[PDB]
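All remarks here apply to the structure that follows.
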There are 2 protein chains.
Amino acid sequence: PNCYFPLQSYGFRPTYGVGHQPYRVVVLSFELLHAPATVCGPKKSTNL
Amino acid sequence: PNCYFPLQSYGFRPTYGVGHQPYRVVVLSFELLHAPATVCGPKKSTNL
């Protein structure tokens, strides 16, 4: 008491309610500004 | 595998959490534009 270990555990078992199941979350962050883009969609490159 | 039915079930039993219970949802769509009014509120017709 008064001395708490800062981080608590996400204990996960195959039996929880929807509010407690281990949701696998990933985030994708892009930088859509003016600079050579190394990442692009699968669109084909037509002629010029 | 790799051959999935597009559609699955709302398996409903009397005992789930509130997050899974069979809620009955009905939505009402209105078109509030200048056109002959066919559906109106219960307001009475007063004299002219």
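Following Swiss-Prot, chain A residues are numbered 486-533, in order.
Including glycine, each Cβ sits where the backbone N, Cα and C put it.
Listed features, source Swiss-Prot:
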VARIANT   A:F490 to S  In strain: Lambda/C.37, Omicron/BQ.1.1, Omicron/XBB.1.5, Omicron/EG.5.1
MUTAGEN   A:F490 to L  Increased resistance to neutralizing antibodies and human covalescent sera neutralization
MUTAGEN   A:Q493 to Y  Reduced host ACE2-binding affinity in vitro
VARIANT   A:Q493 to R  In strain: Omicron/BA.1, Omicron/BA.2, Omicron/BA.2.12.1
MUTAGEN   A:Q493 to N  Reduced host ACE2-binding affinity in vitro
VARIANT   A:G496 to S  In strain: Omicron/BA.1
MUTAGEN   A:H519 to P  Increased resistance to human covalescent sera neutralization
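Separating the Cα atoms of A:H519 (mutagenesis position) and A:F490 (variant position) is a whole-number distance of 45 Å. DSSP classifies A:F490 (variant position) as coil under the three-state reduction.
You'll find the Cα of A:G496 (variant position) roughly 16 Å from the Cα of A:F490 (variant position). Taking all protein chains in view, 8 other C-beta atoms sit within 10 angstroms of the C-beta of A:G496 (variant position).
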